[PDB]
Amino acid sequence: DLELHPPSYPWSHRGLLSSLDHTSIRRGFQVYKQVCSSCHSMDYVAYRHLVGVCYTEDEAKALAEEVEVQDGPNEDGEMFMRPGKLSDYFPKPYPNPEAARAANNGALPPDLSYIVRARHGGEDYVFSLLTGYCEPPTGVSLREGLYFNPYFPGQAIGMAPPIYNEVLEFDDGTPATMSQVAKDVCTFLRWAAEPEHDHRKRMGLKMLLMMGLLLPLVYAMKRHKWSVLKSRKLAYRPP
Amino acid sequence: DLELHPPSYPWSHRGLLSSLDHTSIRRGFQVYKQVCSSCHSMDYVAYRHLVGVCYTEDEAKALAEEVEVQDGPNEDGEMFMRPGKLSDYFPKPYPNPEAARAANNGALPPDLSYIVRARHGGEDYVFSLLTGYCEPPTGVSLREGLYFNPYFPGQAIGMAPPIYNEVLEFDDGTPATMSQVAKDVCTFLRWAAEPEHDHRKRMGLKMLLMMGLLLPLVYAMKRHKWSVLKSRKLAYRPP
Amino acid sequence: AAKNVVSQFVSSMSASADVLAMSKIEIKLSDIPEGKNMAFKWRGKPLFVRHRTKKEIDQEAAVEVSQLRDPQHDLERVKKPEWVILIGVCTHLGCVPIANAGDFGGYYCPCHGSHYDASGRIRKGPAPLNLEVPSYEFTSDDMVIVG
Amino acid sequence: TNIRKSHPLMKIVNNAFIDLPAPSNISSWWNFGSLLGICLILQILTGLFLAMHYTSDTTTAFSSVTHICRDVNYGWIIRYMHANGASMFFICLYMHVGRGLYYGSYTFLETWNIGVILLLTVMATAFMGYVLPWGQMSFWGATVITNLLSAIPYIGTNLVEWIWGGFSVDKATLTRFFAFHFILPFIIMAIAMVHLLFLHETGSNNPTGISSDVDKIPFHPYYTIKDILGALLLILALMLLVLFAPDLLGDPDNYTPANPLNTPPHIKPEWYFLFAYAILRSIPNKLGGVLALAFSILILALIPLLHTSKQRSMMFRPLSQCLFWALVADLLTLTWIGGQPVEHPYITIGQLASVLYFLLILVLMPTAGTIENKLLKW
Amino acid sequence: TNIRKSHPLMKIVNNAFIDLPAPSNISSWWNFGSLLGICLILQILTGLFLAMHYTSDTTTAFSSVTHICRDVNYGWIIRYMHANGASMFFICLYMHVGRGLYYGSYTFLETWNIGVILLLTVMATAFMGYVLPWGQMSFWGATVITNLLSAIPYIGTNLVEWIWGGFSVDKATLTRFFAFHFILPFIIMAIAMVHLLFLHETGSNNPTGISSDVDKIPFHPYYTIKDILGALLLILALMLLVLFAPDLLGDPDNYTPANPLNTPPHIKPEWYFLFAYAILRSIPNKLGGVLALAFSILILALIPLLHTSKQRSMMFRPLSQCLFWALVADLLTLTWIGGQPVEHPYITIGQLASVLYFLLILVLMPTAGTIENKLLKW
Ligand code: HEC
Ligand code: HEC
Ligand code: HEM
Ligand code: HEM
Ligand code: HEM
Ligand code: HEM
Ligand SMILES: CC1=NC2=C(CCCC2)C(=O)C1c1ccc(Oc2ccc(OC(F)(F)F)cc2)cc1
Ligand SMILES: CC1=NC2=C(CCCC2)C(=O)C1c1ccc(Oc2ccc(OC(F)(F)F)cc2)cc1
Ligand code: FES
């Protein structure tokens, strides 16, 4: 139980006033869709969430229509299955956690909605995990199905390397290298966990500027009123 | 839309300090069980609720074991069906309200948990409804399935007369006349809606007695302190 | 009066009848055969009851008391020698141990690397306490109430 | 010197509670202030204990309230104390106001106006309280009453949907109604303290409406012992309801869960709003009806300005006395009419009662004061 | 004469706010009182707005908090203001206490002891607040900390289950924690007013620890303008966290929902409890550890009795100054150690730091006072 913490990668949103690369989000979504969404749930992100972020209203409607979802009851009293719409959330792979464990040999795949925020290191951590899969060192092996990752705590994970070169063709035609696929999906998972990111930082700039204005002004008002007292001289004049 | 309100029947629990007839509750439960429980839900009453009221722990365990209930998931990730226990509530006939409507030609059978408290007249109302089914007067008929009851609002109900002579054999061997069956089930539905009834009234007696004691005592304390002022005489003595 | 009023309001905060309903679980001892483990759902946790063989009793009796990470003898972990009742939560970081496996032939965890013996005591692994011994009593010889 | 007059905390207690100079002659109608305080504290405790078990989520809400009454230990007695305690509060309030009107205590302008505010706050609290069980009358009462604000031109329709936090009374409305309903009693307690702070500027009025400085008695023991007796009688009334007729002052339809389709037969608020509900239904136009319902309460602020009599109390004023008791009987009529369906003869009676309400306050009782004066050569 | 000194409401405002005689020379350390007030009001508003959207049901709880951050308009900025606002509160609290210790303001016994009560109340509030999201650290933090009370002989085990309302931290615990967490800030506001009520008996201490009656300035405008500047700087600190690093002072594990099986790696309370959490872990025995954790806070009540120096402030006291700054550095060490796993060298450092905490307060700083006196022929 030694520990290797991730390095700090220069993300396009690393800086105080730096926004998320939304085209990177658009790619990263597809990396969740094509790769993860058969194993991990992402319960807090709905198809409407994508609109004005990585996709248009019309694009997000198409992505929603593509998937199954249960709905009901109808007047007969039965539960049917229907094409999705914007109001529907991203669908869970399994009906419950106990079903999920069975499909992945005991291990439960965590929901990805907040995984950037729920793990120390965030996108730096996840990126290292996804790209960091390597052959085990000598003196080592885990149970048949538990793989070696140097960034996972206890050095052994229960996830098959999920990303590799050309695991997906991207919609905008970006060369899908392992590191490009990881970079994009991390950028999406960052936005998943923290949609507010871009607004938050817009507000930050406007706060810094207003404080830049108001602090020395209020400080000047302070010194102005207090100047009666700062200037004053005393004299003791006994008889 | 004329209206016939129910008369006030002399229930064994009518009076201020009168408890519920618990043997009547025991019979009345069976009238829900044998007759109603295939149409009406009673979601707020569990099999444990019966213990120390109309049945023993052991009797209530037997009544619970008698019925089906869904439970899960198991480690495989499936939802099974199991024999009931004390912690289980009385099971709903249908999976939902929309299914219930279909089985009763559009009309939804109300949940009976609070029906005494949820209808003006209470047990007087329900008793009149159950025993009051009669042949329609001349100039009258409703849709094929909507019966005539003079106590129901709008004079036409969507429930087939549910009680008649010997619709059930009672566990204690009481002659099951229509009016006996209605009396018992009302007494149970009273307890359903208001389990506190007997405790409430026990507290009422103890409150009335303590107030009988404390009010004249506190009143005496009042007159005692105030007696300095009630007695006093004034005199005006100008020079 | 005030005694009554206060005492009722105090009562309010204590467990309601539906929480007391889930307090205990009854297990039928003739429904678990000699050697096999049976899991149960108790207070939103797994609950392992295990019928132990004449071999498992003697093999867990003469174990080294000192060598263990959490020193407990077997005859004080249970009320009857042929029955060991335990919470099926791995004490380190919370998993569900799998029955009839591991090095010490009892319960084993594929999370970090813990090995429990047949008495539920940690032998070789990262866990700090043994598997938790709940509060229970045998009523009639056929039945057990846990809680 | 003593440590009742010295200690900064005891000083406030000693002056506003123990050595307070009180008129010798104040009647039972002066007990209602103390009783309002007890009501408020009673609601806060019972309420807080209920809030330990309740949930404001629309699906679980009705269930949680019933779970209190069936599974929570003595949850029933707490729940019905709180519901009947709300009734006891309003009984106490209208009696307290009636006293003020009859004996002319409203001349204490600041005390009086803070009163009006307190009244309005308790109303707001109790309106939102009745919604929390999420029964039929809860949901449908809230829907109709809130939606009256849509009658305001230009903004009204937005305003209603902003209170709701949606397009009907739903998930966001119930959750916020729980939050506002929790906080408001505490705001009441603050305003009630300011209420007394102004009362202790002048001291109390009395039944004669003549100054009582010549004959003051210390509050302790005289009124401490009376207030205890009053408290005892309040507890009796409350517990007589709670233990013998807990459903008497409510409505049955609030025992079936809230259904946005299925409308109850005669939708109505709780009894203590019925008088003003009747006034609303008197006016045929909707915005008119809302402005009348609003003015039926706010007119309390106008009472002091309408005072004409050279005597303060109604004790020595026969004509005013009758007109006052007429105004009470009229309010009892409006409460009855408020509870009725909109039909003959309840429409016409309702109209006639609502006319008489405003007529009594704005014209007849002022005239009666001036007639009384001219009968005394004043 | 003016209507600032006349009007019953304005009178209190004029005396406690505007014409208040304040020492000429009070430093930045006197701003923290005002800032604590702002914090409290900030928490109440943000909190109330959050409560309009939150639910205390165990299933929906985590979801509601996230629903606030994603679907509710500006719910995120409200949520993170409230969470970082709690940190800002405790920063303000320890700075405020430090001032009191260094400048000997604790000689104002009643003011000081009410302070201790306020501290304990804010602690109770913030402990129960952190549970409400119902994440891992929430649930597991609450479980470990509550269950310490089981270490009390005879009653302890019952007591714990009675707080819980069950056999673990579950449905009834979360619901009541929401109710207590809502009410307590309002109780704080009351006690805070009593706090000032006693402060205005004596007026303020100053940095010299010498009486300032000879040189008082009116509160307005001098300190109204300083307090505005202070408020501005508090808002900056808060918003720097909220808009640039909202997760910095929390923990990641509180972004995964509460799991009664799956235990987090290193379970710990929020940063402002870490010092006392370290003290708990120093003592090997559990009841001993609880009594030490309790005495690590309650010892504040003992400080005034431990005062030995003939001078009030530490301004003119070099030895005490060093020992004070040692006590601060030690507390910073306990906070660091509190955040660490229980292993070498953090066990021994933790023990040594906890020894030094009580040693500094109960022995060294009293001795230092008396040494300083004998150096001045006193
Ligand atoms: C066929 C299975 C499978 C696929 C494909 C898969 N995962 Fe997972 N994942 C798992 C399982 C099982 C775990 C739990 C591992 C454990 O606890 O040892 C897991 C764990 C994780 C964790 C948690 C690591 C931690 O710190 O605990 C992250 C982050 C994650 N997956 C992200 C991804 C991303 C990003 C992709 C694809 C772009 C992906 N996964 C594809 C099965 C999968
Ligand atoms: C096979 C169907 C069926 C059986 C058997 C049945 N019910 Fe019902 N019940 C209904 C339907 C349908 C309604 C709704 C009627 C309507 O709205 O017109 C109803 C309505 C009621 C009502 C509401 C009346 C009102 O005021 O609205 C009560 C009370 C009631 N049933 C009690 C009973 C009792 C007691 C029994 C037996 C001891 C019973 N029912 C047996 C179908 C049934
Ligand atoms: C929560 C609501 C209220 C509380 C707790 C409260 C409290 C009190 C108390 C304790 C008193 C002194 C005792 C008494 O004479 O009754 C009092 C007096 C008074 N209150 Fe209220 N009150 C409330 C509401 C109102 C309302 C709604 C009004 C008027 C619209 C009002 C007007 C008065 C007046 C005029 C007095 C002076 C009575 C006199 O001296 O004769 N109060 N109040
Ligand atoms: C002036 C003070 C108050 C009034 C008039 C008041 C009034 C009401 C009313 C009329 C109800 C509906 C009762 C019912 O039909 O069941 C109610 C419910 C409720 N109130 Fe209050 N309330 C007050 C103070 C409080 C406080 C301070 C709290 C919590 C801290 C609280 C918590 C509740 C809760 C949880 C419910 C729902 C449970 C129930 O229905 O009984 N109330 N309130
Ligand atoms: C919610 C928490 C609190 C609030 C709102 C609060 C409020 C205030 C305010 C506004 C002042 C006057 C301005 C100042 O000198 O800072 C003050 C002074 C004071 N407070 Fe607090 N306080 C709180 C907690 C505490 C605590 C925890 C203590 C001590 C353990 C304390 C002890 C004092 C003392 C001794 C003074 C007098 C300072 C002097 O004159 O030099 N307070 N408080
Ligand atoms: C001294 C005052 C208060 C303090 C120190 C305080 C502290 C906290 C803390 C630390 C949290 C957890 C924040 C998080 O991790 O998300 C929290 C949550 C919460 N507080 Fe407060 N609080 C205070 C006052 C209030 C008040 C007055 C209310 C409501 C009227 C309130 C309502 C809430 C709600 C609903 C949550 C859950 C939402 C959330 O997690 O942000 N709080 N509080
Ligand atoms: C403070 C009071 N003043 C006066 C009279 C009549 C006579 C003269 C003025 C009172 O009866 C009186 C009073 C008021 C309230 C009393 O009990 C309380 C009830 C509640 C309470 O809390 C709070 F603040 F009102 F919310 C505080 C006290 C007891 C006495
Ligand atoms: C009331 C106050 N008295 C003093 C000093 C220093 C100098 C002398 C004494 C203060 O700064 C001071 C003060 C305190 C608080 C201020 O803002 C508030 C913040 C919160 C608030 O509400 C409440 F009641 F505290 F909860 C009320 C006021 C503004 C000024
Ligand atoms: S998690 Fe199973 S032993 Fe560490």
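The residue numbers of chain E are those assigned by Swiss-Prot, with the residues present covering 2-379 sequentially.
Backbone N, Cα and C atoms are what each Cβ position is placed from, and that goes for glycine too.
Look at Swiss-Prot and you will find E:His83, E:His182 tagged as heme b b562 binding site, backed by experimental evidence. One natural variant named in Swiss-Prot is E:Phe90 to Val, and its note says In strain: 65, 66 and D. For E:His97, E:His196, the entry in Swiss-Prot reads heme b b566 binding site. Residues or ranges marked as ubiquinone binding site in Swiss-Prot (evidence: experimental evidence): E:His201.
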Original post:
Going by C-alpha positions, which of the recorded positions (E:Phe90, E:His97, E:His196, E:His201) is nearest E:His182 (heme b b562 binding site)?
Top reply: E:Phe90
Subject >> Between E:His97 (heme b b566 binding site) and E:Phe90 (variant position), the C-alpha gap once rounded to whole angstrom >> reply: 10
Original post:
Quick one: Cα separation, E:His83 (heme b b562 binding site) versus the residue listed as 'ubiquinone binding site', in Å?
Top reply: 30
Original post:
Which ones in the same chain are close to the residue listed as 'ubiquinone binding site', with CB under 8 Å and 6+ residues apart in sequence?
Top reply: E:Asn16, E:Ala17, E:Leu21
Original post:
Can you count the other CB atoms that lie within 10 A of the CB of E:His182 (heme b b562 binding site)?
Top reply: 21
Original post:
Near E:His196 (heme b b566 binding site), which residues of its chain come within a Cβ-Cβ distance under 8 Å, counting only those 6 or more away in sequence?
Top reply: E:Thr112, E:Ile115, E:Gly116, E:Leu119
Original post:
Non-local Cβ contacts of E:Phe90 (variant position) (under 8 Å, 6 or more apart, same chain)?
Top reply: E:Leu37, E:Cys40, E:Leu41, E:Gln44, E:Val123, E:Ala127
Original post:
Around E:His97 (heme b b566 binding site), how many other C-beta atoms are within 10 angstroms of its C-beta?
Top reply: 20
